[PDB]
There are 2 protein chains.
Amino acid sequence: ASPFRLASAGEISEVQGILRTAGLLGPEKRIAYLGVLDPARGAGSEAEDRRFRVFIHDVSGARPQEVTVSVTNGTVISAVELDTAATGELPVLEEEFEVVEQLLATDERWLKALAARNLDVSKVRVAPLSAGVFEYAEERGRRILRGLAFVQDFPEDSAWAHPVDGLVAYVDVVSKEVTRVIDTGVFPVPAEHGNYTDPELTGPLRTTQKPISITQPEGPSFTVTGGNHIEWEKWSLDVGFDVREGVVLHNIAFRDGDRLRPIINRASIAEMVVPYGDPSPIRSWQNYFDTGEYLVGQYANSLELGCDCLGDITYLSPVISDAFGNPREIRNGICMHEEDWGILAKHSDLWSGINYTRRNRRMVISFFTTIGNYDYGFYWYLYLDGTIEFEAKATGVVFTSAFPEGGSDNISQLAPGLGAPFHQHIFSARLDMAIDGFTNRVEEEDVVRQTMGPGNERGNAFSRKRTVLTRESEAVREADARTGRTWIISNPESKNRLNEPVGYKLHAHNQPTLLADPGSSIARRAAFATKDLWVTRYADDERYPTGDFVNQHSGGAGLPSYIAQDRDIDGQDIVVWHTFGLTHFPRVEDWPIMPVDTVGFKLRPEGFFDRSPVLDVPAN
Amino acid sequence: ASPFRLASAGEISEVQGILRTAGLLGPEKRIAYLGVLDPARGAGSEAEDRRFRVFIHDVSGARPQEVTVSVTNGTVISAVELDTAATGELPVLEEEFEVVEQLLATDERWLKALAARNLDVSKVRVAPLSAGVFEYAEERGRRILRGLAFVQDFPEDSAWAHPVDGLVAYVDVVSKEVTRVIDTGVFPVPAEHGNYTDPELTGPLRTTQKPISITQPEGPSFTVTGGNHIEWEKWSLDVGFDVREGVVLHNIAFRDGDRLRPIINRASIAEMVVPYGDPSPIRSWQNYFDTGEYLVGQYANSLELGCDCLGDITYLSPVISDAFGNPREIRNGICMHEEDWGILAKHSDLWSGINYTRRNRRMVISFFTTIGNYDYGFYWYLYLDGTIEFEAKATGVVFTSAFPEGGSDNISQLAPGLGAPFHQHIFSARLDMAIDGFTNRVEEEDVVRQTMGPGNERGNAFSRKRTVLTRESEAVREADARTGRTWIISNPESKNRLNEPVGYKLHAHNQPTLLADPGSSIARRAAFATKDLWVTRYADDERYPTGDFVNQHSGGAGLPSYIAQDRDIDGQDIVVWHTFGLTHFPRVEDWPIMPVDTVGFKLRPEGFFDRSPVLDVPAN
Ligand SMILES: OCCc1ccccc1
Ligand SMILES: OCCc1ccccc1
Ligand SMILES: [Cu+2]
Ligand SMILES: [Cu+2]
Ligand code: NA
Ligand code: NA
Ligand code: NA
Ligand code: NA
């Protein structure tokens, strides 16, 4: 019955049929994005209407369409022809990944460049890289991909070990025209292989690792009902899946006594971007938005037991659309399980003689995705004590280049002649807040140091200050680690027993934000990435910090546009957008496959409860 | 045979006998600190000499002594009478914890103050709080404790729920004189109990938690030999225990092919301090150094299976001295085990078709200690990929006060009339570095942003810079989270295959450092806490950032004195001192017993290896 249930195969087939019948899904059409739309606000009316949003691409060169359909009524709600030079190109298709290599393989400029380097064209792989927006006039309104080459010596060879530097090409994937081929000069192609399964490279595998067994003889402490509704240790939520954002959490709430108390209405990673910091023309254009341009959900991995998720696991197998509207299941694409988390609370008291120890645990909801060379794990955690946390785990193979003779200020060396250009991985968490309901506000909290003097004669005092963010214009905030800056989301109309408004405190990692010059294309296209925290007023159509159509969009889209409305956010339905990321100067240890590195954020209750919420946890 | 073996009961008995025979341990003497001394530098001579350092207190008012003895030769190496007004008082004795309450119970001023508040003296507990150094002339050279009162309604009652504000007393624990009683006025004593085991407060315990079983059917992957030598997944180290610092790690090294490569010679938490930020005279003097003043090792908990350490556990049971020189075992005081740590490395490659997943694990060495109201877990982690990490877990019961009518800028409210003064918990990690040997240097690494212009026409470039710290005078460093500041410890004489010096990168959490005004007593006594990173030249007698005798020391001791020597640290035997801590504005959820909060740091290899060190990890 739940309006937050996962999309079904049947629903996806209905969308296909509705689209087909309406004349919108002929043979030259491709579905570039398809997702179910969340229930609308003020929906306490009881009138379920399952709607899906679709981006439809045309391979024959006709303009694409944005379409919303109702799978309840079988109707097309809206169908709008898009002007891509205006509002952006559609997300990259998986079926386009091979096109760049294929178009270049018969191009004389490209073959010439390969020939100079003595590379058999049959062995040259070409990365299908998003183009962004730079100085090339002919690219406006064209569906462009850029291509960088990597040699693959044999079918099972890791191409990333063999970048072809000094060469890049641009292709119109629709007209099938190679628009430009740029050769700045030959660089040696790194010769060492990067094959991390080769005994030559790995050496003899370890025999020292003894097994670790994690089991639950009574089964899990959480229940799953209605397909995706989770209940666990007072927590309640719905686990959604969208082909763009991946795992999405809905209706995060905590059972406090008799009350079901909302905390976050919707939590997602609404964008991620990987900007490169190498000023070489071969790569200075490169900034892929894995979420917005490539859609990380469609590449979610099937997670295998004992390997990806250890212990007592419950899987969801979300259904997506293929490029033709057929339902495709990602089997075991989402892991759900609880983990022991060490000590929760502990005290041995010298006066009462009481010794007390309780253990902690967390509910984990996760998926792993792959987009070319890079692979990410996305993890949401719910803790017994009311803490909510997200963690991204970055791994895969680093994007490579030549390492210049004489070195580089913007590239690191991984192996002889093999380079790794500097880059960032920057995420945006979109948190549709609902602290005890929708009437919320955000305060910026700073530590306040105090001067020695009257009222502080020993110079020991320190304090804190809170600044309420009242309007969107003043809600674009930056980190200040030195002054312990956090942000509190509170409900001014809902007070705890000490008569203070209930709250949750956001703790950032205070990692560097976007490093690019503010006049850069990427600073404009990824403006969200330039500040740590944004607060907006909720709106149905404000979904992504980068706007709906990120691919080849000229800039200013998303958050910087939304906040221009300068709406009231002081005791209103608001959305917090947190930017957090990793700045990556690759190390030799990252090669030839990268050990996981992590980044994320958490929120902890701040006077949300009237006392510790874990006093009723048993002794074990 | 190892010179790094744990102290034995027999060794401690030898120290007692040697001290007794030398006339240094008569009936009025107490051992305030006893610990074994690490092997000296340049010790490739093969001549074991187990030495112990002892601080000896006298309860009759005679001056204390610092004594070093050899348990090999049975000799007193040195015995020096201390002038405590000059160099500081000795650490607080456990047997002194009860003295403050006992002395005050027959004092007329104290009884008067209690009587005004209608508190039965039999029910009033008094915290034995370190005194620090302020304006009280009579305190120089006196062994003083300050006392704050808490009512305990019955034997098993949590006194912390019932602070007696507006009252503090000072006592000379040797002369048994109450020097001052200060009553600034009556505050209501908070009436609600804080008994977290009471069904009235906890409510019905949860029945929803299903068991989680962690077992190793083949046993652990690490070996323990020689009592405390650990070998695990290429790691090698010795686990020490000192009554002051607690668990200490020695000779951390990594087996890389045929080579045993040193990384850290000695790792410890060499000090921790908890400064309070309430300008009330009742508490404005309060800054306890749990390590330096109280000795956290002597209060290490006996850790029980299934409760404190879950899984396949191997315990050490370290031996310490009691106040009379008798050996006392802390049974199961140290936990050692390996934990699964999720995904280590993962890639599904679109061109090779190879799907690859490896799991991570970490070796954990930990202990838990209790000092009055507060309890801490100290955890060291070694990861498969070469990462070293420390984590402190803070729990117990928060130090309480009245909550002022009309509120407070320096105290938070936990319950009706119950306050929690603002404070910090600040740690100093002392890392005696040995990156591939003792010839080390430290660089400060900052991200460098670049301006759009010639050579960076698209404004996308960013870089990094490194600054070698050459002399101690310039090695006092502060965090800069905004510019991604880290510190690299390298060996300029040991290069990897790409001909770069091998290194390890320190990643700080960039939490606020000491907040007190720089003119404060605590800023002088805890100068280390005012900066994130110090580098010194190794010296035998430079052990603690606060000096040897922290209790009632007037200031300037430790690091600020050491760095005055302005020694060469560029390619030399050096020691890194990292300050990291939590700034605590207590929340209602922290009451009546605090959920664990954490803080720490890590180091990751930075071109230490010639490629990823975990390519030989099996597939599971
Ligand atoms: O991450 C998306 C960019 C990318 C896509 C395919 C191959 C390499 C890189
Ligand atoms: O943490 C050391 C200070 C302290 C000691 C004993 C009781 C309360 C506080
Ligand atoms: Cu990276
Ligand atoms: Cu605290
Ligand atoms: Na445009
Ligand atoms: Na909201
Ligand atoms: Na002095
Ligand atoms: Na050293």
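In order, the residues displayed for chain A correspond to 9-628 in Swiss-Prot numbering, which applies throughout.
Recorded method for this deposit: X-ray crystallography, 1.6 Å.
Cβ coordinates are placed from backbone N, Cα and C, and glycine is handled just like the others.
As annotated by Swiss-Prot, substrate binding site applies to A:296-307, A:379-384, with the evidence given as similarity to another entry. Sequence-distant contacts of A:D298 (active site, proton acceptor), defined as residues of its own chain at least six apart whose C-beta falls under 8 angstroms from its C-beta, comprise A:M280, A:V281, A:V282, A:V304, A:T377, A:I379, A:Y382, A:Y384. According to DSSP, A:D298 (active site, proton acceptor) is assigned to a helical segment.
Swiss-Prot lists A:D298 with the feature active site, proton acceptor, giving similarity to another entry as the kind of evidence.
A:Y382 (mutagenesis position) falls within a strand when secondary structure is assigned with DSSP. One mutagenesis experiment catalogued in Swiss-Prot, A:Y382 to F, is accompanied by this note: Loss of activity.
Sequence annotations record features per position, and here Swiss-Prot assigns active site, schiff-base intermediate with substrate to A:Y382.
Sequence annotations record features per position, and here Swiss-Prot assigns Cu cation binding site to A:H431, A:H433, A:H592 based on experimental evidence. Classification of A:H592 (Cu cation binding site) by DSSP places it within a strand. Applying an 8 A CB threshold to same-chain residues 6+ apart, the list for A:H592 (Cu cation binding site) reads A:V406, A:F430, A:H431, A:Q432, A:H433, A:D605.
Shown in sequence order, A:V282, A:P283, A:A402, A:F430, A:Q432, A:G589, A:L590, A:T591 are the same-chain residues outside A:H431, A:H433, A:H592 whose Cβ sits within 8 Å of the Cβ centre of the Cu cation site. Following the DSSP three-state reduction, the secondary structure of A:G305 (substrate binding site) is helix. For ligand 1, no neighbouring binding-site residues occur among A:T299, A:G305, A:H431, A:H433, A:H592, by Cβ distance under 6 Å. Under a cutoff of 8 A between CB atoms, and with a sequence separation of 6+ in the same chain, the neighbours of A:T299 (substrate binding site) are A:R252, A:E253, A:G254, A:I277, A:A278, A:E279, A:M280, A:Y552. Within 10 Å of its Cβ, the residue among the binding-site residues A:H431, A:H433 with the fewest other Cβ atoms is A:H433.
Take the CB of A:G305 (substrate binding site) and look out to 10 A: across all protein chains shown you find 24 other CB atoms.
Contact annotation for binding-site residues (A:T299, A:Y302, A:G305) versus ligand 3: none, no CB falling under 6 Å from a ligand atom. Sequence-distant neighbours of A:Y296 (substrate binding site) (same chain, six or more apart, CB under 8 Å from its CB) are A:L137, A:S138, A:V281, A:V282, A:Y302, A:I379, listed in sequence order. A count of other CB atoms within 10 A of each Cβ picks out A:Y302 as the most crowded of the recorded positions A:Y302, A:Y382.
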